[PDB]
Amino acid sequence: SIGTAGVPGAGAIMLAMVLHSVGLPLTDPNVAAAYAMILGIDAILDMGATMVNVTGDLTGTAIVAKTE
Amino acid sequence: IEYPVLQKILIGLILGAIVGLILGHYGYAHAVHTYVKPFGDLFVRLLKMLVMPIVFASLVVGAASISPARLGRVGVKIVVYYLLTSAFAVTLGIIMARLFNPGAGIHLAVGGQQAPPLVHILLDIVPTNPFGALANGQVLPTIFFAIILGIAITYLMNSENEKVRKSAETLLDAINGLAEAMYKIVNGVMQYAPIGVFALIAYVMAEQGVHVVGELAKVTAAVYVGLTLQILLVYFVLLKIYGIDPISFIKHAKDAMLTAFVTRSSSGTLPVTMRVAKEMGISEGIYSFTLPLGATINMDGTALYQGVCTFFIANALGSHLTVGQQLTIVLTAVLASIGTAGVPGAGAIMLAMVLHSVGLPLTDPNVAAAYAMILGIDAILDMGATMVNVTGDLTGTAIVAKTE
Amino acid sequence: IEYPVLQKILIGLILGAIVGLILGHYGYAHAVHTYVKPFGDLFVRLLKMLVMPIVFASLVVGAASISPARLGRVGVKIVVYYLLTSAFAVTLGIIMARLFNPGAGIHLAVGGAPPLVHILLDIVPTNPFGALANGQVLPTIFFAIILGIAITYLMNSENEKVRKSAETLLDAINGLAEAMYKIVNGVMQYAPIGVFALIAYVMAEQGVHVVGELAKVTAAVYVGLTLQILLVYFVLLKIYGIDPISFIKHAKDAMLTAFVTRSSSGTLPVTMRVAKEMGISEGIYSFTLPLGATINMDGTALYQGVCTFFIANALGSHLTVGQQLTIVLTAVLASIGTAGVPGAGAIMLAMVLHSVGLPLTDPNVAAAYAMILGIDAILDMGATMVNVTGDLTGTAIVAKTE
Amino acid sequence: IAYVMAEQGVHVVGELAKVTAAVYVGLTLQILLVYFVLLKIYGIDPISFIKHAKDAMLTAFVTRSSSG
């Protein structure tokens, strides 16, 4: 998901989706266990990730703007 | 179709456990499941098959025993039997859950900090159609009917009419024809038991053995040696104290325990469980009413597994667990489903249900996390708990029997 | 409540076929369905009723026969029996599907999962009482065999309460088993009404369709199986003593029910009673007529040989002539078992298309398939009747061996 | 009409094609004999009409959707 990373909680979704690809499916009750720990911390890890995204959005704007 | 007896089972068990534990470590746990599992099932299939006739039929006949007492007594005794075994099992679990301390690697604490009617389950005992009862599974209403039928047959034989006294015999004999017929099959099955046992704890060791590692393994220690201590210190102490020879007991009860461990199903082993009580030499008037009412009333297993697992979680979310107030939660767990502990995987369910009561709901993604670890080890923790239940079932039978 | 015997059936059949085929041509096919059908059902009803007791009961008693062989043998034989009849049925269908060429008027060309082990484990019921209750032939089969073998062993018990009760049960069960054969004739007295009413409707609601290129599949079925009876079964009855015309004599009623009930298993009461009155022992026919009804492929092999052609040739394809078999064999082998249900033939035919690569979505695949579905009942009658003829043939030959 | 000819062209064969004939020339005859007869009879020049309406017809035929 190059695109559509804007929605809150999205990070957790891909993290799960990767496990489908890794070959460790979320059924395996210890895969699901560790994943659940991340889910008990995702909101904290989401705040920082979005704030650094919107800092990166303006940085990208102000640099391209000060060109074209 | 020949060869050595119940060492053939022990050849399957040890050889399976090894070949499965190996095969799942190298990841083929799924491939083991698609190739091995179905021979392990075909064993449990054939055993299940019998469970309905072999109980129903045996217990109509088992009401040929003296009805007012025997089925009025013993029931009173075998109830009070499980009270005083489950009491010991609780304190043996708690004192195993402190001994081993499963809550060190996690260590990962999350805050928090924070419906059965019975009467509408009591009225369920009494079926409203005994034919359906039998048909659609159901052990504990079929129990009630069979007892009420065989008592009624007893009373028909004492009828001054002799067409009545006549037919009365016909039915009861024909029913014992079945009852017996099934014990015949139970050995026919047993000849497939080494294949069954090999294939079952091959898979169950592949798909949940690898998990028995680290802090997870520290619960499996306090279960497996915790129940090993229930056998030796509580049951043999009761067998010794009631005549019946402890080692001669394991001799006879070998096959019922090796099936209970591998089938992981209390009720699903009752054919074998009962045949061991025949060949042990108890009368049908007891074992036909104490081995099924055992499989569904026995708490020795769940009291010992949700004693050490209740700790693991309370201690993994980094809590005091009110040491010595463990019991408050462990007792209330058992008592929430005194009955209906026979189904496989039931232990996990109550463990979850307790958390609803503790105040830590399964939503809290770290509650759910720790619980999920137990769920990756439940099958291993289930085998031992059922095997120690069906050992406790026969121990209860052979002691009450050698009284009344 | 009296009158002539099984000519009364043949009076119903011919008189019904005519009155129905007539009545549906003039469109009252629906009205026939709301007035005639329910007397045709009441026949299949009463027959169905028996199927469970009459099989279960008969086969506990049929394990009074010598268990290690007989139920260990024959099973080996009757399996290998159907192998060598279905083989002949396949090549009799393909060589009927070339002979008649059903794919000329269309001519309209468009481009273009079973585990087994989790069906093998289904043979063993987990509750025999339920098994019986909730239909189910092939797990009831397995129980009854296992019971009657167990009873056998109880009689050789040194105890004589045991040896006692053992008898009681087995006798009481044979009481039932027998009781049911008694009813099977009670039913048969309603068989002329049942037959008349059934192929009255089935000829009204699907007879009119047996016309044109559709009729050119009905030819290669009906004469294709007529040739299975004469050239494959009689050749096997002749070659194993048992007299071919004395066989049809005795098996008259089981074939006329199989044709009209269109249900293999739904005729087993009559099918079995013909094997009693024929004189085979329960130790054989109680295990080869039900394991026949569900393992027999003579019908589906001959109907999805000529219907497989019709579709492949109606979408204007080569059909890899002489490589018909690749598809026809794979069809049979996809449901070796469980061919007993009525309408089953249509299902596999569809399922084959999933494998051929022409899915039922392609609105001309679905078009040709829908024509077969407007004729399936006529093609089903003949296929079942030749199955239950093949069932008794298999029985009477294996029986007159072991 | 690459796809629409792949997925339903092959079918335009035999008795099915005999409906496609009576449609396609049946409407070709609606254009010429009914519409041009009305365009002729109301001034507006028939061939100058197709000139202008070229693109609306080649979209209607391919989009297969009146309103679209």
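Heads up, chain B uses Swiss-Prot numbers, so what you see runs 8-121, 127-416.
Per deposition record, X-ray crystallography, 4.0 Å.
Cβ atoms are placed via backbone N, Cα and C, with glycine included.
In Swiss-Prot, a mutagenesis experiment is listed as B:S65 to V, annotated with the note Strongly decreased chloride conductance. One mutagenesis experiment catalogued in Swiss-Prot, B:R276 to S, is accompanied by this note: Increased rate of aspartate transport; when associated with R-395. Summarising the annotation, Swiss-Prot assigns L-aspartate binding site to B:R276, B:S277, B:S278, B:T314, B:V355, B:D394, B:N401 and lists experimental evidence as the type of evidence. Among the features that Swiss-Prot reports, Na(+) 1 binding site is placed at B:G306, B:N310, B:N401, B:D405. Taken from Swiss-Prot, the feature Na(+) 2 binding site applies to B:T308, B:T352, supported by a large-scale study or a structure entry. As a published mutagenesis entry, B:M311 to A appears in Swiss-Prot alongside the note: Decreased dependence of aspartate binding on Na(+) concentration. Mutagenesis annotation in Swiss-Prot: B:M395 to R, described as Increased rate of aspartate transport; when associated with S-276; the structure shown retains the original residue. Listed in Swiss-Prot as a mutagenesis experiment, B:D405 to N is described as follows: Strongly decreased affinity for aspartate.
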Message = I'd like to know which of these recorded positions, B:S65, B:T308, B:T352, is least surrounded, judged by other CB atoms within 10 A.
response = B:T352
Remark   = As a whole number of Å, the Cα atom of B:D405 (mutagenesis position) is distant from the Cα atom of B:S278 (L-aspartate binding site) by 9
Message = Tell me which of the recorded positions B:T308, B:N310, B:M311 ends up closest to B:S65 (mutagenesis position) in space, Cα to Cα.
response = B:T308
Remark   = Counting across all protein chains, other CB atoms within 10 angstroms of the CB of B:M311 (mutagenesis position) number 24
Key: Rounded inter-Cα distance in Å - B:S278 (L-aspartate binding site), B:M395 (mutagenesis position)   = 10
Key: Alpha-carbon spacing, B:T314 (L-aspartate binding site) to B:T352 (Na(+) 2 binding site), which is rounded to whole Å   = 11
Remark   = Residues sitting within 8 A of the centre of the B:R276, B:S277, B:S278, B:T314, B:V355, B:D394, B:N401 CB atoms (L-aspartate site), not counting those, run B:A272, B:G313, B:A353, B:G354, B:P356, B:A358, B:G359, B:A397, B:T398
Query = At the Cα level, what's the spacing in Å between B:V355 (L-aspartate binding site) and B:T308 (Na(+) 2 binding site), rounded?
reply = 9
Surrounding CB atoms that lie within 10 Å of the CB of B:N401 (L-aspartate binding site), all protein chains = 26
Among B:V355, B:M395, the most crowded of the recorded positions [Cβ within 10 Å] = B:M395
Candidate mutagenesis positions B:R276, B:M311, B:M395, pick with smallest Cα gap to B:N401 (L-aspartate binding site) = B:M311
Listed binding-site residues among B:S277, B:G306, B:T308, B:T352 whose Cα sits within 10 Å of B:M395 (mutagenesis position) = B:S277
Request  = Measure from the CA atom of B:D394 (L-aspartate binding site) to the CA atom of B:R276 (mutagenesis position) and give the result in Å, rounded to a whole number.
outcome  = 6
Ask   = Within 8 Å of the Cβ centroid of the Na(+) 1 site residues B:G306, B:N310, B:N401, B:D405, which other residues of the same chain have their Cβ?
value = B:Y89, B:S278, B:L303, B:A307, B:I309, B:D312, B:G313, B:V402, B:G404, B:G408
Note = Cα-Cα, B:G306 (Na(+) 1 binding site) versus B:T352 (Na(+) 2 binding site), nearest Å, comes out at 10
Query = Nearest to B:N310 (Na(+) 1 binding site) in three-dimensional space, by Cα, is which of the binding-site residues B:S277, B:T352, B:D394?
reply = B:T352
